[PDB]
Amino acid sequence: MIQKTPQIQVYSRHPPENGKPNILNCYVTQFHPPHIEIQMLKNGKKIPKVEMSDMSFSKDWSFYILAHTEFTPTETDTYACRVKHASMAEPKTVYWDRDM
Amino acid sequence: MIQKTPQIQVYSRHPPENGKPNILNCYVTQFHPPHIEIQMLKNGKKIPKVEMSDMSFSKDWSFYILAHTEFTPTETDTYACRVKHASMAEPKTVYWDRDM
Amino acid sequence: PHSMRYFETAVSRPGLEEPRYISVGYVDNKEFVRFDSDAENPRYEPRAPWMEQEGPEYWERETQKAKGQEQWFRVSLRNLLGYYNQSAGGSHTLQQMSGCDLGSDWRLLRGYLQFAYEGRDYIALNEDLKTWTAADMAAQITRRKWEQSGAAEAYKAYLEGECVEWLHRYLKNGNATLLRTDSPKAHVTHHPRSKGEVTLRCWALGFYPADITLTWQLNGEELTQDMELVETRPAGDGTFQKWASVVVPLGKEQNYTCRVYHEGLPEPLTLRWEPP
Amino acid sequence: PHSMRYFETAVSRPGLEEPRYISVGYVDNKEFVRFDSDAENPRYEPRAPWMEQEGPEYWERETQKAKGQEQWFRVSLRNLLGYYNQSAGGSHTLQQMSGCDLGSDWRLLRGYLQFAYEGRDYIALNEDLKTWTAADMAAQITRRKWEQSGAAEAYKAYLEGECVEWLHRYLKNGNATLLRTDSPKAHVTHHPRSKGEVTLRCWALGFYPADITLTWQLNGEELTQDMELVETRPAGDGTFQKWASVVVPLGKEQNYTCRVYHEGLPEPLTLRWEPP
Amino acid sequence: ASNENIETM
Amino acid sequence: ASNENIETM
């Protein structure tokens, strides 16, 4: 069937500072069909409290979602976003890079 | 559904000479699904005797057909190929240009 | 420039399960209403604070339109299924975009009406608001049905009439909210890399509207394909972010300037990598 | 370089109508066998003259494989329909490509096995002939089923064994036919246009194999994106055609040379626009 | 305010 | 000569 692979960006709402509270975003765009599963991970472990925006689509018809969670980054912690979609044979994980 | 628009080429088997017998080809490629309707026209009128190659597909999975007819071109005659396909809202007609 | 849009989606589900209908209203690209058939009590809900000004009758009327729309999409999904050769059961998508664009003088720039099936163009109302463009053979069947029933006329009446008059009302009711801009706050980050080179990254954060331009210059000359940039992304608080980077030689960073263009600013920003 | 390929297609039809199965065999890109379930008496038929050398038992054995393949594709089409969420009735396509490539020394270069659903990549056997690459989530279901049943092993056995030994036989049986090349015959046409310019078109006609290269040069320098070319097209008699054109100033045509590279030639052609 | 479609596809 | 698939998709 007709499928469009999601594009993923993982980034903080504010410039990160270890020990300061922030919000980690996972912005998933350009996908079709609308059904998708997004998880957010801290040190490779599922974050329980993850907010999801409501189903929306862009002018090009493709769907998009903003997943987010509160977070307080530290020197040693890693964060990621994992996306499961019909267009993909396996889930895709994108790590947060504080420089991007 | 999944659809690929046919690409069309209309051309003679041999360099054309008015009054000399030849073969007019209509080579239809890059389409999906395989069902297609091809007509060949002389002066905007359907040519009855039109040969069609058998259903084939290329490495990229897309289907292709070679339609042909015998013809003896003249100064005044025009020839065309008309293709009807699911990917297209209306049939597409491509005129034979003796320079191409 | 102003606009109103309704983004509608009907999604059919496996087997017997009934389709989900979602409608989202936008004023100047900002979500203002939402209806979702999957809700416990399905109704159009306010999504912008200035919408609370609308009486209970507004919400009941809008909700009733959505209940009718849900059924329209159910019958349209079934009709399309047959045009593309099949019977019920499958998981499919039908989408619609409609609305109007206004100038700074609040005059109609154009009406807008498009449909997609399986996320691909199906049928569009042309800018004349009189004729239709079908994307493929199946869509042409809808085009002829709609040409026969004179469907374009009722669309044109809404797009040039009701759509404009409601957008005028929304613009008046949400004046203090809709006219607001958030200026970008910019800074440059420094990322030493291989070959004696360094990535200079220019960040623009906290801006609204989403439209922005970031440029990099070498002593007054703007940098082309050489410049890397991310897609503009929501910060999640109503503002947006963007960054543009260039790879420059270490020790030559002071020859590069970033410029930030945004409607919210009193004038364009100009900035340089600033050491410690 | 040599190759054998089977190109298989199963097309499901509206309502109750049973699917059409087509299999086409290629030796060195030339069609040599064909089976079509839509035929009055469905059987593999010879499509190259050198195939008539095969006994009646070859044709019955091949035909029986195709009758089994037709049923395999019917059950596979149904399974895919469910992975992508639905029941029977729809019009769908399943395609398969399989075969082997040989070097000039007749040694196996690689086995090949791929599938498409709705004309899009579904699943491929990797070049190791041991592991699978699925294109999407539904295809991954087939990957796990095939990994569990050890399907790759029987494919590898055919690709490296039976496929190579039959291609060796076909190459021996069709020696006088398969080794043949048809040299291109070239000429330049002159098409005066606007701005005092002229299209110089270089034609290559009557060539076999399809692979060719046409170049345009200005006093020894080859022309890049400036050069227009058609896709190589069948003449219908087993040969191919191609043309490459350049737009040059009128009066300067003699400074341009076309060159034609083809394996069938004793050496590359060089040609110029030749006046009357 | 939203629009209502009349003729189905 | 052609190949026969065994395990279905």
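Residue numbering for chain D follows Swiss-Prot, covering 26-301 in order.
This deposition comes from X-ray crystallography, 2.0 Å.
Using the three backbone atoms N, Cα and C, a Cβ is placed for every residue, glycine included.
Residues or ranges marked as domain 'Ig-like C1-type' in Swiss-Prot: D:209-297. Summarised by DSSP class, the composition of the domain 'Ig-like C1-type' (D:209-297) is 3 helix, 51 strand, 35 coil.
Here the residue is the original one, while Swiss-Prot reports the published mutagenesis D:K55 to R with the comment In K-less, no effect on ubiquitination; when associated with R-92, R-155, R-170, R-197, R-210, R-220, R-267 and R-277. A 10 Å cutoff on Cβ-Cβ distances gives D:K55 (mutagenesis position) a total of 15 other Cβ atoms nearby, all chains included.
Listed in Swiss-Prot as a mutagenesis experiment, D:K92 to R is described as follows: In K-less, no effect on ubiquitination; when associated with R-55, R-155, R-170, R-197, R-210, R-220, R-267 and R-277. Taking the Cβ of D:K92 (mutagenesis position) as reference, residues of its chain lying under 8 Å away and at least six apart in sequence are, in sequence order, D:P67.
Record note (Swiss-Prot), mutagenesis D:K155 to R: In K-less, no effect on ubiquitination; when associated with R-55, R-92, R-170, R-197, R-210, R-220, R-267 and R-277. The unchanged residue is displayed. The number of other Cβ atoms within 10 Å of the Cβ belonging to D:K155 (mutagenesis position), over all protein chains shown, comes to 11. Secondary structure at D:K155 (mutagenesis position), as computed by DSSP, is coil.
Per Swiss-Prot, mutagenesis D:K170 to R is noted as: In K-less, no effect on ubiquitination; when associated with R-55, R-92, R-155, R-197, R-210, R-220, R-267 and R-277. DSSP gives D:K170 (mutagenesis position) a helix state. Neighbour count (other Cβ atoms within 10 Å of the Cβ, all protein chains): 14 for D:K170 (mutagenesis position).
Around the Cβ of D:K197 (mutagenesis position), the same chain contributes no residue under 8 angstroms that is 6 or more positions distant in sequence. For the recorded site, D:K197 (mutagenesis position), the DSSP three-state label reads helix. One mutagenesis experiment named in Swiss-Prot is D:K197 to R, and its note says In K-less, no effect on ubiquitination; when associated with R-55, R-92, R-155, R-170, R-210, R-220, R-267 and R-277.
Swiss-Prot documents D:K210 to R as a published mutagenesis change and attaches the note In K-less, no effect on ubiquitination; when associated with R-55, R-92, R-155, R-170, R-197, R-220, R-267 and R-277. Other Cβ atoms within 10 Å of the Cβ of D:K210 (mutagenesis position), summed over all protein chains shown, number 14.
Quoted from Swiss-Prot, the note on mutagenesis experiment D:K220 to R is: In K-less, no effect on ubiquitination; when associated with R-55, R-92, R-155, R-170, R-197, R-210, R-267 and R-277. The C-beta environment of D:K220 (mutagenesis position), restricted to residues of the same chain at least 6 apart in sequence and closer than 8 Å, is empty.
Here Swiss-Prot describes D:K267 to R as a published mutagenesis experiment; the accompanying note says: In K-less, no effect on ubiquitination; when associated with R-55, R-92, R-155, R-170, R-197, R-210, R-220 and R-277.
For the mutagenesis result D:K277 to R, the note given in Swiss-Prot is In K-less, no effect on ubiquitination; when associated with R-55, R-92, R-155, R-170, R-197, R-210, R-220 and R-267.
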What does DSSP say about D:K92 (mutagenesis position): helix, strand or coil?
helix
Three states by DSSP: which one describes D:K55 (mutagenesis position)?
strand
Winner by Cβ contact number (other Cβ atoms within 10 Å) across the mutagenesis positions D:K267, D:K277:
D:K267
If I take the alpha carbons of D:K155 (mutagenesis position) and D:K277 (mutagenesis position), what is the distance between them in whole Å?
59
Taking only the Cα atoms, work out how far D:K55 (mutagenesis position) lies from D:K170 (mutagenesis position), in Å, as a whole number.
34
